[PDB]
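Remarks on the structure that follows.
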Amino acid sequence: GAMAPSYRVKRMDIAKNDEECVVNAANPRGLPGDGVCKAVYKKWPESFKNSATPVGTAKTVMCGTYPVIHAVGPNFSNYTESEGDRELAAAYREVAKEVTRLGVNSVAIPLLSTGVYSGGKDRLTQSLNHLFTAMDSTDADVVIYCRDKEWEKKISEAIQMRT
Ligand SMILES: CNc1nccc2ccccc12
Ligand SMILES: [Cl-]
Ligand SMILES: [Cl-]
Ligand SMILES: [Cl-]
């Protein structure tokens, strides 16, 4: 565990993280994909061996000794708001199980279902709150990665609000 488990946010490419493991915003088929998934494929391509897994689950594959946790959020183009919300919460619960099993002291995590799987909606609050629900009972240092300057400010404010 980290000696004082914390949440932080960084605005940078998650492929350049400084944590002991990474969560991929994966597709169910283990394909290279686009966005976070393509950057993860370029950095850790070995981790895509038998990485395919259903929506709402996470599957870890080692790149050397570095763990890549493939977490499959729902595509809100295809899911109803209600079923989508359930699967998005479940994907994060499976990430917390993996992070705990691996015994890491830190994890780099993107906001699942906020990019091409968002169904064209702003899902910052929805995705972040499901992230907190899952990860609050873990003792890893969590570092959330984002691209957008306004998202960095909103994520920082939400972390600081809890103190
Ligand atoms: C931290 N997030 C990201 N990491 C890598 C590539 C990305 C491409 C598009 C959007 C976000 C990206
Ligand atoms: Cl960067
Ligand atoms: Cl996405
Ligand atoms: Cl972003």
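All positions are counted from 1 along the displayed chain.
If you check the header, you will see the structure was determined by X-ray crystallography, 1.5 Å.
Backbone N, Cα and C atoms are what each Cβ position is placed from, and that goes for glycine too.
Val116 (ADP-D-ribose binding site) falls outside any helix or strand according to DSSP and counts as coil. Under the heading ADP-D-ribose binding site, Swiss-Prot lists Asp13, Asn27, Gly35, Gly115, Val116, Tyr117.
Per Swiss-Prot, mutagenesis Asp13 to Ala (Swiss-Prot position 1343) is noted as: Partial loss of ADP-ribose 1'' phosphate phosphatase activity. In sequence order, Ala39, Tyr145 make up the list of same-chain residues 6 or more apart from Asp13 (mutagenesis position) whose Cβ falls under 8 Å from its Cβ.
Non-local contacts of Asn27 (mutagenesis position) by the CB criterion (under 8 A, 6+ apart in sequence, same chain) comprise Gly33, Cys37, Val72. Swiss-Prot documents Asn27 to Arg or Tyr (Swiss-Prot position 1357) as a published mutagenesis change and attaches the note Almost complete loss of mono-ADP-ribosylhydrolase activity.
According to Swiss-Prot, the experimentally introduced change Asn27 to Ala (Swiss-Prot position 1357) is described as follows: Partial loss of mono-ADP-ribosylhydrolase activity; complete loss of ADP-ribose 1'' phosphate phosphatase activity.
Under its mutagenesis annotations, Swiss-Prot gives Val36 to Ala (Swiss-Prot position 1366) the following note: Partial loss of mono-ADP-ribosylhydrolase activity. There are 24 other CB atoms within 10 A of the CB of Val36 (mutagenesis position), with all protein chains counted. A helical conformation is recorded for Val36 (mutagenesis position) in the three-state DSSP classification.
Where Swiss-Prot documents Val36 to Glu or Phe (Swiss-Prot position 1366) as a mutagenesis experiment, the accompanying text is: Almost complete loss of mono-ADP-ribosylhydrolase activity.
For the mutagenesis experiment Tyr117 to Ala (Swiss-Prot position 1447), the note given by Swiss-Prot reads: Partial loss of mono-ADP-ribosylhydrolase activity; complete loss of ADP-ribose 1'' phosphate phosphatase activity. Cβ neighbour count for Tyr117 (mutagenesis position) (all protein chains, 10 Å cutoff from its Cβ): 23.
Among the mutagenesis results in Swiss-Prot, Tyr117 to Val or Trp (Swiss-Prot position 1447) has the note: Almost complete loss of mono-ADP-ribosylhydrolase activity. The residue drawn here is the original one.
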Length of the line joining the Cα atoms of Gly35 (ADP-D-ribose binding site) and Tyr117 (mutagenesis position), in Å: 11
Span of the ADP-D-ribose site, taken as the largest CA to CA distance across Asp13, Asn27, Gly35, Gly115, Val116, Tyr117 (Å, rounded to a whole number): 19
Residues near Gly115 (ADP-D-ribose binding site) in space but at least six apart in sequence (CB under 8 A): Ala25, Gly35, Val36
Those mutagenesis positions in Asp13, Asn27, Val36, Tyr117 whose CB falls under 6 A of ligand 3, listed in sequence order: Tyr117
Three-state secondary structure, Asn27 (mutagenesis position) (per DSSP): coil
